[PDB]
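> First, the structure itself, so that you have it in front of you.
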Amino acid sequence: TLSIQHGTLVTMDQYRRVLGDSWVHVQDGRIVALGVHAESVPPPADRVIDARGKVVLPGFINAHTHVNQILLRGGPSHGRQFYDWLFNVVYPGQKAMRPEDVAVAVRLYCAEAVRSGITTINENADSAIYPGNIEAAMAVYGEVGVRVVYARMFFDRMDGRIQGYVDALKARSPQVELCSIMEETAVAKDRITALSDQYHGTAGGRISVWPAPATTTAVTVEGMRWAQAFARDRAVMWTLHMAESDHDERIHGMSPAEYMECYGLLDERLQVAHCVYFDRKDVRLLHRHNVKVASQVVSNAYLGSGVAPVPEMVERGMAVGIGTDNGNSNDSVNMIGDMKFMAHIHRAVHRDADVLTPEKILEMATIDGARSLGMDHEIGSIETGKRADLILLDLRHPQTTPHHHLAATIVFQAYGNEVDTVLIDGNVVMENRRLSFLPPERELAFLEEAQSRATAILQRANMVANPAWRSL
Amino acid sequence: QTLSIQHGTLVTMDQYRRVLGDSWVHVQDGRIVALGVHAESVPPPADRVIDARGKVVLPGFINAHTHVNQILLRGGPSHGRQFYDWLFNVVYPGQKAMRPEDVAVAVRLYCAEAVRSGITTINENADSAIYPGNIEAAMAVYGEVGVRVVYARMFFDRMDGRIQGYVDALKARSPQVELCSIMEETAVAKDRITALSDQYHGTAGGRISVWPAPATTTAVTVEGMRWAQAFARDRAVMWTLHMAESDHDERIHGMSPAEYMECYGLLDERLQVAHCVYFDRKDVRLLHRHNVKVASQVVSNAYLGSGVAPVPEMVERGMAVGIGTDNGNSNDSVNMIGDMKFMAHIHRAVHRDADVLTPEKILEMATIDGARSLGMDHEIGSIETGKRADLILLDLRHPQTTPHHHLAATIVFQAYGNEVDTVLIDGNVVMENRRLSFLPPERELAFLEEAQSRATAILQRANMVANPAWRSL
Amino acid sequence: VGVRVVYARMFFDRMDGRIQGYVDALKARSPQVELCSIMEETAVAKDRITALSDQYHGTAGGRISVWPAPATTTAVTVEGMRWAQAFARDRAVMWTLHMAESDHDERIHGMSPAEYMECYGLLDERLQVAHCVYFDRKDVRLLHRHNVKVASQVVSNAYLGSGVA
Ligand SMILES: [Fe+3]
Ligand SMILES: [Fe+3]
């Protein structure tokens, strides 16, 4: 049992209560009780965590990300439109990674993520097809203690239209191999079903498995319908990348949202990612079927895609979470940095300093994010009965001083290093910035290994790591 | 007295943009005296050696336009408001309620944040210099801290009567907060600024400079702007003005502020303009023609709902565009690395062009081009012989900055702003292993509590709401 | 007749001087038709509307109701709008105003009428606004936030060449 005491609790509960000098009691992975110190004595606990002078929040929820690609950041990944990045960087880089590289990628990602207060990660696994990768990744997620949705991507249909464009893009890095990860529909089903049977609900309920048809052009109608029915039969969600680029825009003369509507493929268990190339009608169609959304505001900028209509969706009460997207289209895994970006980009583009409140941005990173993953009954707020995914932030630093309104301070001032202590499913995963799965005496050597492995991955893939200085 | 920084990777920002692995820098009497590569040359003897092994050495970051004292108004009171709403309901009244002893604490807090993020030069646009005691309080702290400072003394000498019914409506949003005026007579502004320059310009070993700062083209007379212009020329400094930050500035007398200034011969190579959001192609051509310097406040232009300035166009014309963090309470951080990432992304998003500004270019804007925007590029902004020793040491051995191959990309797209370890300004160690010379670790927490209290009290005296009720929509 | 009727009594208590040279030009289209004024002093509008409400509100078997109706945000003072707002609250009715029907209404003092009303706390759940043609995304958000009611005059917005809300 664990008692967190004397903090300010930012509950994100139904009344958005903010409780000064208050406590939380945790038992068997759950929040069992809460109270105010002046009115009540906290129950006895095996241990007390002192949060005096600190702010307690629900853990941040990364609503859509791609983990293993983190080893491709730091030089190779920037300055390219989506498809250029995909074909010259992501596909070949992923392919050159071995299972032992994956294990290091995952631990590096989880170290950055937990340090920034992320406790749930929706991993869209585009490299699950390669032998050994699932097993390597899953062993590290389990050990680390993070809550993970492992959304297994598949592609079962050739999009032949885009080929002369692809060859031109490939000529930018001709020594880098063009890859294919297409699989037959029935093979994808069997592989995802077996993955779910083996890993879903493992690591004490912390790991889930979803089917992830990649896009409306890369997956057949049958494949998407299978994913849809699978989500329904197993009480999970299914997810798809929607309208991330201007070449996706026209699946057969209508938008991807329209196309899915025609086939009855929009439902309340679908979470779509991106939605940059969206019009009013598309928003209406998602709204009507209660589709969940993950917005990758930073990555949409990094890749030169654009700006999604998040304010419109939010004003319709839609469940919109925030994803950091790829470890190499951001290039950080920092929810607080992404929140600030979500606040500012929309203000700038609408010329409206009040287009999204910092409270609302904080909601997107917590309780609404949970809702976007279909997990809001279990996580995303500090409420009795929910899982004990909790973070303690210290605002006593120069950047976060002064602080009066907590959501404003967090969104507009915090850098992302203010998170001290992190609980996931009631287990202490970080304490005073010390990571339980990467102790301080191993941290530097681990980073050097990740650095070396990245350098080697890029050599095997024939990718340029450090292009010559260019001002224009 | 001498200092040797050894075994770092030097990101010089010099004329060839040299990046020198396992290299050294020798510092003497506030100046970079020599550099070299360890494998080809032995460093000169020095009184002390700073070991930068495994670290990256950069020129110090340059904050090309900011407002310091306002930092005590962040944390609740300042967000969610268009420029004029923010100005009249927050900034003016908040500043007015601050006493000199509050100003001293504001300045130290700002400098602590700034130095911790690698900022070594600050262009402080002082909008509260009119209040007795404020200059002296601020200057003593800047001096003690060791930071390089341009103190640009803002003035307003003309009523802009057009915007009054708009102002009253805006004031009704916070009716208990007092409307207040900082207008002065032209001649009084001139005398005050001249005296401030005579007393403080070149002080603190040359670290402190004084510029005149006519506020805007509507708040200052032609005569006031011409005086500022001539003053800059006679004293070999710059003058600065806020340009086209909002859609209500846009029309000084039926043309843009740039056109208006052109008409009166007020665009010249010693002018540094701030903002330039409401700018068209012609305005950019006019600034370009006269070699006007520009400070872009990309983050604040978003925060205040103003928009996005045409930075790519200016940069492609070779113009000197620096990056400013702007107000301590329209950002609301003082973090150059965070703002660089925002500069990189906002423009990519708006142009739908992932390559619209390279991370190298963004790093140039924060260093050598920033120096150029202040007219100080002969003295600072690059690691070159003869220039001042304003240098920062970054450690990239953290999760977020791993892996790292291309340094500018890593810094711009991965660094959070806490990776700066050690900071030199004018050759003096102002920060070492994150320990601040002017705010030692055993005083830090108590100082932050005092800033917090003083802020709470400032807001009470001004009748400003600190912590508005939770609002989702 | 037996119809259910809300009688929203319009008033105007403030001169909008800005639009006068425009008005004279318009008047020259029919110069023999006289230019009229229906302005009243604030206190007179209040007394008249109060007396009308006391006399007719709830009559004809509850079929007739009386609301105050400040005409627009440029033709009524802040004090007049606030009185209407409080009157609606005290008597459990609504108040109503014409909003942003034309491109010359658009700028009450350098912001939209919705913004102007928000500044003074004049958007609430008992307000019903009419028209909303010259409205942007921010205006819609402001109304939504305060649960303002809306009447849309789609045919008339066409007939008069205003546009489409
Ligand atoms: Fe994605
Ligand atoms: Fe400014």
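Quick note: numbers on chain A are straight from Swiss-Prot, i.e. 3-474, in order.
Header lists the method as X-ray crystallography, 2.2 Å.
Placement of Cβ uses the backbone N, Cα and C atoms for every residue, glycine included.
Take a look at what Swiss-Prot says about it:
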type    : residues                             : note
BINDING : A:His66, A:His68, A:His276, A:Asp327 : Fe cation binding site
MUTAGEN : A:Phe84 to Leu                       : 6.1-fold decrease in catalytic efficiency with atrazine. Does not confer melamine deaminase activity. 28.5-fold decrease in catalytic efficiency with atrazine and strong increase in melanine deaminase activity; when associated with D-328 and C-331
MUTAGEN : A:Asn328 to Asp                      : 24.3-fold decrease in catalytic efficiency with atrazine. Does not confer melamine deaminase activity. 28.5-fold decrease in catalytic efficiency with atrazine and strong increase in melanine deaminase activity; when associated with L-84 and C-331
MUTAGEN : A:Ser331 to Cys                      : 4.6-fold decrease in catalytic efficiency with atrazine. Confers weak melamine deaminase activity. 28.5-fold decrease in catalytic efficiency with atrazine and strong increase in melanine deaminase activity; when associated with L-84 and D-328
> Taking Cβ distances under 8 Å as the criterion, give the subset of the recorded positions A:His276, A:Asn328, A:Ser331 near chain B, ordered by sequence.
none
> Measuring CB to CB from A:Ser331 (mutagenesis position), give everything in the same chain under 8 Å that is also at least six residues away in sequence.
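Residues satisfying the criterion: A:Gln71, A:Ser79, A:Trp87, A:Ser301, A:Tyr304, A:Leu305.
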> Roughly how many angstrom lie between the C-alpha atoms of A:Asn328 (mutagenesis position) and A:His68 (Fe cation binding site)?
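A Cα-Cα distance of 4 Å.
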> With the Cβ atom as the reference point and anything under 6 Å counting, tell me which of the recorded positions (A:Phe84, A:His276, A:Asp327, A:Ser331) are near ligand 1.
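List returned for ligand 1: A:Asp327.
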> How many whole Å apart are the CA atoms of A:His66 (Fe cation binding site) and A:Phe84 (mutagenesis position)?
17
> Using DSSP with the three-state reduction, classify A:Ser331 (mutagenesis position) as helix, strand or coil.
coil
> Just how many other Cβ atoms lie inside 10 Å of the Cβ on A:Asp327 (Fe cation binding site)?
30
> With H, G and I counted as helix, E and B as strand and the rest as coil, say where DSSP puts A:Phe84 (mutagenesis position).
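The residue in question, A:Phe84 (mutagenesis position), is helix (DSSP, three-state).
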> Within the chain of A:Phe84 (mutagenesis position), which residues six or more apart in sequence place their C-beta under 8 angstroms from its C-beta?
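Set apart from A:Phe84 (mutagenesis position) by at least 6 residues yet with Cβ under 8 Å, we have A:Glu246, A:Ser247, A:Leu305, A:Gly306, A:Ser307.
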> Just name the winner among A:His66, A:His68 (the binding-site residues) by count of other CB atoms within 10 A of its CB.
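Going through A:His66, A:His68 one by one, the largest Cβ count within 10 Å is at A:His66.
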> Around the C-beta of A:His276 (Fe cation binding site), how many further C-beta atoms are within 10 angstroms, looking at every protein chain?
28
